[PDB]
Amino acid sequence: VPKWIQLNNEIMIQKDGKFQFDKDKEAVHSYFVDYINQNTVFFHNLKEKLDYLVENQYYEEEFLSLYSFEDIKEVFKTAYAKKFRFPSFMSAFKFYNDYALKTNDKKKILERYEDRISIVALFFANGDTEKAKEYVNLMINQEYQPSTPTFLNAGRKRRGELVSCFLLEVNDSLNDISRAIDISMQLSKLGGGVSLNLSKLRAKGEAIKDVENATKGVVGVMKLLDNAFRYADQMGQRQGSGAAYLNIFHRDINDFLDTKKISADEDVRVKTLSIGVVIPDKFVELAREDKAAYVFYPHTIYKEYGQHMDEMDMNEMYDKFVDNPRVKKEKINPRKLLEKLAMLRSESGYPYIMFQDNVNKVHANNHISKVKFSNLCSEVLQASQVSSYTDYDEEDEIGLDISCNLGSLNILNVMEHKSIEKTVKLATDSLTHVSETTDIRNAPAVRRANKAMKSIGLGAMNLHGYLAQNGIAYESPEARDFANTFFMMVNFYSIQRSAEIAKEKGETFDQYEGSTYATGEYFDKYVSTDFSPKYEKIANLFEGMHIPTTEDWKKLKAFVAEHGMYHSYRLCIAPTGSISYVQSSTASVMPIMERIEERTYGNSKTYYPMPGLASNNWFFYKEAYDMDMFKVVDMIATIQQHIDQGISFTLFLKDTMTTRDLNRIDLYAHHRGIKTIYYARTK
Amino acid sequence: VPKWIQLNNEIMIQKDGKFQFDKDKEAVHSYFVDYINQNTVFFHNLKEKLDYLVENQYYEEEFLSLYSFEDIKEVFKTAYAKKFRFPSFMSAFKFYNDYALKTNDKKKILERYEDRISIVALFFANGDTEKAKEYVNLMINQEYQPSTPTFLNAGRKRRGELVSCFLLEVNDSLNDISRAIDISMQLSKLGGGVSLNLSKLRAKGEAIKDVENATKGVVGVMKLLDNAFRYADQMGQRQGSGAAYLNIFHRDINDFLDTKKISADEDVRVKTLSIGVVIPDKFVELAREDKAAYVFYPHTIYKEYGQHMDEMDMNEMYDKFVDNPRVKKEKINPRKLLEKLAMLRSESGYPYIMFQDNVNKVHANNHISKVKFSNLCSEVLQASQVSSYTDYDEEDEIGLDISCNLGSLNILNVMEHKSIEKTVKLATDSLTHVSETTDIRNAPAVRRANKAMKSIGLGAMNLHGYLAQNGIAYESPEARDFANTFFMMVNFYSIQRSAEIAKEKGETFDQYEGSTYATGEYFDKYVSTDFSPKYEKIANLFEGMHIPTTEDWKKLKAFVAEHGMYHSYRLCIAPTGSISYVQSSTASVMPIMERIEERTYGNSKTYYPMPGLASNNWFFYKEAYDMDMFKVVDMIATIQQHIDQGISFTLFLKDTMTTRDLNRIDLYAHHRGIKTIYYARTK
Amino acid sequence: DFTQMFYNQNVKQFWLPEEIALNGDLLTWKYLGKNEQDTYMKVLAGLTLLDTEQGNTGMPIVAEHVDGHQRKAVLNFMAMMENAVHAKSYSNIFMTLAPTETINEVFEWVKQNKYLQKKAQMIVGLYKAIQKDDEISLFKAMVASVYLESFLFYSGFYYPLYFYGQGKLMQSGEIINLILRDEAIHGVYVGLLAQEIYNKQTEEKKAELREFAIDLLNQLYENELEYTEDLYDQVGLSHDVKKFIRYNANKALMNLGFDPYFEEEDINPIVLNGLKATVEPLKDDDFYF
Amino acid sequence: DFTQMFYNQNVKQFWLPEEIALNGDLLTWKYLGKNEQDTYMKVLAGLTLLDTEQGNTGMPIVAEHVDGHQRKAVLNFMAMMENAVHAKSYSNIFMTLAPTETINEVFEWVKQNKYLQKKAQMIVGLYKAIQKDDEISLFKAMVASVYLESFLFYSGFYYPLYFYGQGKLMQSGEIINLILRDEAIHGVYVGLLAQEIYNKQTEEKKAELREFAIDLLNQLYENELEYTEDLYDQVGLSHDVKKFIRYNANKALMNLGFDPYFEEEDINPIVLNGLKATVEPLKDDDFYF
Ligand SMILES: Nc1ncnc2c1ncn2[C@@H]1O[C@H](COP(=O)(O)OP(=O)(O)OP(=O)(O)O)[C@@H](O)[C@H]1O
Ligand SMILES: Nc1ncnc2c1ncn2[C@@H]1O[C@H](COP(=O)(O)OP(=O)(O)OP(=O)(O)O)[C@@H](O)[C@H]1O
Ligand SMILES: Cc1cn([C@H]2C[C@H](O)[C@@H](COP(=O)(O)OP(=O)(O)OP(=O)(O)O)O2)c(=O)[nH]c1=O
Ligand SMILES: [Mg+2]
Ligand SMILES: [Mg+2]
Ligand SMILES: [Mn+2]
Ligand SMILES: [Mn+2]
Ligand SMILES: [Mn+2]
Ligand SMILES: [Mn+2]
């Protein structure tokens, strides 16, 4: 066993009844003085390194050609001047195993952390040396972390796409279904997770040109997509991951759910395609009143009204659907469907739950389209227009397929540096650059939506780490007050940066004029309610930083009205799974699953303590499963009120609790304004 | 139990030690006195019937509008003047259960046999009343039978395409694979059987964008195609049928074959995807000499030579591939592979066997392309060019995808009417009309090849029926003499009609000038070898009909040289599954499987004796399983020497014979010039 | 002299009910009178009970006491067929034709039916009375097993065969014929083992064993008569079934090496009407013609 | 929750010895050294002898004491596979590779072998100690059975898998792989039946049953190490075989719902190449907050 492995395992060997957390630090030293420094490839100077990486097809030469070598040297020197040290063994291990650039045979390390950060910063700046240094300082301080696609692939010749998630709308036609399968394979080839809205597809037993009971429903398309994602599995490196979203009022909703039952037959079971359910407020109202609900056949509704079932408001059209004899429907028990959802989430963690009305009551771009589904991580909530892929030799009507670039603020590092504004603006600029340089030649709706919406996702990580390292319980009202203030600041500065980009470029996102940003409605709660901290401890935490007031929000509203906004969507809180290790941060705004996690790598086992875990903050690092899910819902709703897109909200459940407890948590989330629920992980 | 079913089951009841075959005739009468006439919709006049069928979206207005009502009435009167009577119960049952037009509620019969024949004739003639009457006389004499798609769908508004055999070339790319899946779905939606060539696809463990061990091979593509064919199942009417062809020198050939093993796992086995193997002469030579063979990685060959492995002659390329270090290959035992093929055919009848050099040594259009694969029934053998389907908003390079037009001569009815020439020419004209009226807007290469090649398949059936009713054993040399003469006349008149159509329209098929028809090579064996019958009995059978001599063939060769040939391909012998029942004929040129076949429809049993079966010809109606497969191979080769495309050749084996016997039959078929082997049906 | 050929016959007869699709019987079942359906369900339930005990108890216990690995392999295979194949097939039939409540009711009916309980008590009692190394107790249980295989099943088999012979319920009937084909060879095999033990005895002991066999047969017979009347009177067939069970009682006696006990009678002719490939390598001469 | 699913998986895995032609193994057998042939023979005899105990006693005794018709049927099916399929398969392999006199001598040797006997008698002892209506003694026997199916066989399976992964003795290796696949599911199934008993116990009784299982595992493991050196030192494989034993011991423990005992180790690549929450209805007022 390696020396650093033994040093890391020495953490759990208690001394005087206490964990040896400091041993972890020793491990990193070993991991660098025995493996990383020996396995790294050193050159005489930076010129030889850059030339070797360029000619050997490791780096794209275009982004490096925008800078003179003196500027690149200055950027690299700025990166190395911080003398960044990984405080935990797992941070360095995760970076050098998942994100550091290696040779073709993967026998040596070509990229250090500073080298990777410098390359990403130079790609972000697009020829601006000062901007590149700003990005270097932002990432080496670990205030901002680009998503895994962006951080791993920026400036690389053998790179994939920098966009993490893609959302596709599938129209009710064989041509559209085949095009959706093709685009899903193309985007999984690019490495991104693909989500498909199957609510427009007509249910099982519908007519294909006057011959009835002919359609296979959404389950056949689900099987096709599952095989497509199995085939396109990132060249066999990462399993192809897809998501299917169906409205709960679709007739196939049961069969949909039956794809995830552990007793499902092979002709129905789907195993590589995640499932999500979109629940309008009408379904929750029907379940609450115990009135029997009706699921609908989408094609009959489309024939009668000319629009898809998910294209209009069910809260106002459900009674018209039920009373219409030309609309076909089936009777269901909404409470039984809710119990089935809870049982399925207990068994397998599926489906994702999207509260459609919670998303669309604060959605700023309802004029473009209502949000009808979410992404594979159930945090992207954007307007999408379905595409009409016609026959060959016929022009296709290209719609809008959602796609946003992810980037997370490290809350602990951002607040320690007292740089919410600067970090938010620089992250917005980096995400705007990632969107601008993204061009996908096989997904036309994705390309058009990227060019028009200009949507980005700016997330946050290390919420629980910051709260526990500052002596604040994650479930406490003080923690929710901190989240309210911090994310109001993040939203304020993201809107300010979006408006500044719109002013400097003279262009807004497409159809911005009909948005609530243009009409000023979006700023209502910000121009009437003060989001400054209500607790003295939180206010002290925010000292040295100008917390925006109602007057600052009014000025920002006027600025947006004058100049517009460059981005249709700005903030989305992704799960941030593996890149949180490198940043020494807790995953996303979720509470920690465990204080010390035991992970098996190779034939060895490693223990990763939570960042900053110690004796004095052991009980502030409360495990998520031990927490009240209602207070976690309260925290997520408090954050969500300042996030325009959704938050990947994983439910952390105990084995003792029943499906009724899961249903109660889901209904409280819906009541509190939670937009989406990601996972039901049971301990 | 209905009266006609009792009268049909009375056949097996033996009187005086003989089957009551004549009772079947009585059954037909009952089937018409009790059921057909009662459930047949009658109109006051044909004008009312045509108006009702057109208005209720049963027929098409376009083809009926080309004639005055007097001409349509005259065509219907010509059809009804024959007073055609089905000689067996199963003929009428199959027609009125499969082909007769029924109401939307499927309880009444709108079309009789004469009505359907008249409608198909009017569709064929395209406005010529005399030509329509000629077609009516052809089909009511049952000399020619349009295929199930053409016969069932001609003149019907609610219909699939008139072509059901489609051959697709799949290029080695994700875009091409997705396009192939889409086209397969679209053609299965039209009701056609789709065959895909997977030899150009790179094997498992190949590089994608210079990353190693990334390709899933052809088995993942087969899984995708199997899912696509399961999804597209004729609006839930018939099981989606598809075929995949792989060259035996493709490295995936074992895994390909492993998709049909019973022991194969769920992630390996494809259930609704037929498989065929293309066997070049090089593989047979390697197996014969017991030299170990090499299966090659197609992408390495493409990188080294710039052409696909299946696009070049393996006979001259195999040694260069083996000696090339940059071509990756795996060692195999060709005799072990042959034994595996025989074992798989014994277990499941798969794969289909295509002898590439047997096809291509007589292929007339090798300049366009060599025949690389066959159809789902393993009888279509045509030149195909792969298409380069690029990314979106980029122009695709459309190639040639095979789609031939099926139609079968009834050898008994044709020869008893002494009308080989007239029937062949009229069938060629009808096939040309159906090929010209076919327009598929979702298969670009299929449409392009249909427009360019103008390839049709004119088959024959009732060969064994005709031979048995004339006191000739199917395995006798007299039967082969008759087949030689009859199919040489069929080829002569098909070529003459093709040249006449080319002269009339002033156009040949695309790239005809490079064909062996243009150079006169095709006629070589016809201008030197006399194909007149060598037996007096066969000559007396051909009495009253002019048998083309060598001088006639020289005149035809000169005529083709002067005027060209309209069809790239003219003759292919399809299995003729259900139309053989309606025509009261034995299926294809195959020998009969059973003298009397027992079938179960609903909860009732039915008995179909072979047409013309009696005590006198009971011995001549020898069952296929009791026959020597070498003599069946000899007869099929005798026919194949006059057929430009292949013949659906099913092997009929006993359970006693082993895989050595199957391999011997396959090798004798290869030796005798058999182009394709369809199935290995074990009794 | 016989175990190997029985081993080969048993394993070559292997089958599963799922091989037979049952939805084809749906209409001929729907068309039967309520009396006919009731008798049919109950008949198959009585069969299910017999196979349950033959599989759980009878065959395994005889296997335990019979010497020789090959004899044990045959008996173990037969035991598996009883409960893993035969008893289960009846549930496949029930689940196709009948709603759950009717299925629940018929299984409740087996528990409370006095003739079915009596016959189970008698047969299973003899199985559980076998004493290790005591060949006489083993013989008695083998006689009981032959009577179950070759006699007791037949009051049940009559009705599926009666329908099969009229072209009714033919898929269920196909299952039953496969079960019957198995029981016929099971009865012969166990009969041969019983004869082995009988042939070791003195003439005096043999005389007592014949008394045991005949007394047991008569006791089972009298109970089966009452069972038959109880089931078949409502469908009018009791007298016909009685003739059939007497016919099969004689076959059971013959399987035990004893003379027939009942006189011959004409059985309903309807019921009588109710009754990888080898691989060779390729030679170099197979490539030339 | 599981018996019908295991029924399905068991019956769909049905196979017969005759399906695999064995004669082509002689083409690689002739090229092995004396030590390789000796080890193979001894391993094969070890597996044969242990599997016979499982067919004659282990499976039938568990089937006898377990309650439930469907469980008894699955267990009967497993017993059938031991006696009718596995035992014939081992015999076939032997008869193909060795002459009659060599087979008799190898079995004489392995029958006297101290390490084979120690484990065989330890397992058989626990089967003989099962008492009617005592679920504790049944559980102990089930633990023994799982240890045989999922652990003790694997010191033996190693060698055929090692050859199979190298392209040697492919026909007999295919047979062994089918046998091993059956024993894997047998071990998992019996494991679930043991967990059912374990879960019915108090916390003190559970701790006591855990101690029993670990103590038994330790005794068997220490004897396996000696067994391993005795057979595999002469062919230089013992180190790698020991890793394979521990890996399979961990699988056996997991089958019994217990934590792994041994640290995770990688296995020889040649051998590798060879190889519900409680539903509670919504009560209303759960929609209001
Ligand atoms: N935790 C760590 N994170 C990142 N790099 C590290 C870490 N520990 C060691 N290294 C790398 O290994 C080298 C070993 O030097 P070390 O940290 O022991 O101190 P040093 O030799 O006094 O110099 P310096 O600390 O100034 O780099 C470091 O210079 C650095 O490049
Ligand atoms: N074998 C058969 N094949 C086809 N149609 C039949 C057959 N037998 C009877 N029919 C149909 O039933 C009608 C009655 O025929 P039948 O044998 O009674 O005498 P017919 O002289 O042909 O009668 P009709 O006055 O109808 O012409 C036929 O006209 C035809 O429509
Ligand atoms: C062709 C086909 C379609 N479908 C379903 C899936 C699609 O969502 C739906 C629409 O198919 P379409 O491609 O729209 O078929 P169509 O346009 O010819 O029929 P229509 O005019 O009624 O739109 O039909 C199947 O389920 N199976 C099939 O094989
Ligand atoms: Mg449509
Ligand atoms: Mg390519
Ligand atoms: Mn039985
Ligand atoms: Mn029996
Ligand atoms: Mn075994
Ligand atoms: Mn076992």
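We're sticking with Swiss-Prot numbering for chain B, so the shown stretch reads 6-688, in order.
Structure method, as recorded: electron microscopy, 4.6 Å.
Every residue gets a Cβ built from N, Cα and C, even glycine.
What Swiss-Prot records for this protein:
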- B:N380: active site, proton acceptor (ACT_SITE)
- B:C382: active site, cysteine radical intermediate (ACT_SITE)
- B:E384: active site, proton acceptor (ACT_SITE)
- B:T153, B:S169, B:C170, B:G198, B:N380, B:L381, B:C382, B:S383, B:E384, B:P580, B:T581, B:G582, B:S583, B:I584: substrate binding site (BINDING)
- B:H255 to Y: In ts-A 73; temperature-sensitive lethal mutation (MUTAGEN)
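Here the Cα atom of B:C170 (substrate binding site) is found 24 Å from that of B:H255 (mutagenesis position). Minimal Cβ crowding within 10 Å, among the binding-site residues B:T153, B:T581, B:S583, is found at B:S583. Long-range neighbours of B:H255 (mutagenesis position) (same chain, six or more residues apart, CB within less than 8 Å of its CB): B:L203, B:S204, B:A208, B:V223, B:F261, B:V300, B:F301, B:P303, B:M314, B:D315. Of the recorded residues, B:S583 (substrate binding site) and B:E384 (active site, proton acceptor) place their C-alpha atoms 17 Å from one another. In this structure, the C-alpha atom of B:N380 (active site, proton acceptor) lies 14 angstrom from that of B:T581 (substrate binding site).
The record assigns B:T153, B:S169, B:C170, B:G198, B:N380, B:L381, B:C382, B:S383, B:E384, B:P580, B:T581, B:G582, B:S583, B:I584 to the substrate binding site, and the maximum Cα to Cα distance across that set is 19 Å.
Remark: B:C382 (active site, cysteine radical intermediate) has B:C170, B:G198, B:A579, B:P580, B:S653, B:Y683 as non-local neighbours, by Cβ distance under 8 Å and separation of at least 6 in sequence. Between the CA atoms of B:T581 (substrate binding site) and B:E384 (active site, proton acceptor) there is a gap of 11 Å. Taking all protein chains in view, 28 other C-beta atoms sit within 10 angstroms of the C-beta of B:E384 (active site, proton acceptor). B:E384 (active site, proton acceptor) sits 16 Å from B:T153 (substrate binding site), taking the CA atoms of both as reference points. Here the recorded positions are B:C170, B:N380, and the one ringed by the most other CB atoms within 10 angstroms is B:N380. DSSP gives B:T153 (substrate binding site) a helix state. DSSP classifies B:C170 (substrate binding site) as strand under the three-state reduction. In the three-state DSSP assignment, the secondary structure recorded for B:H255 (mutagenesis position) is strand.
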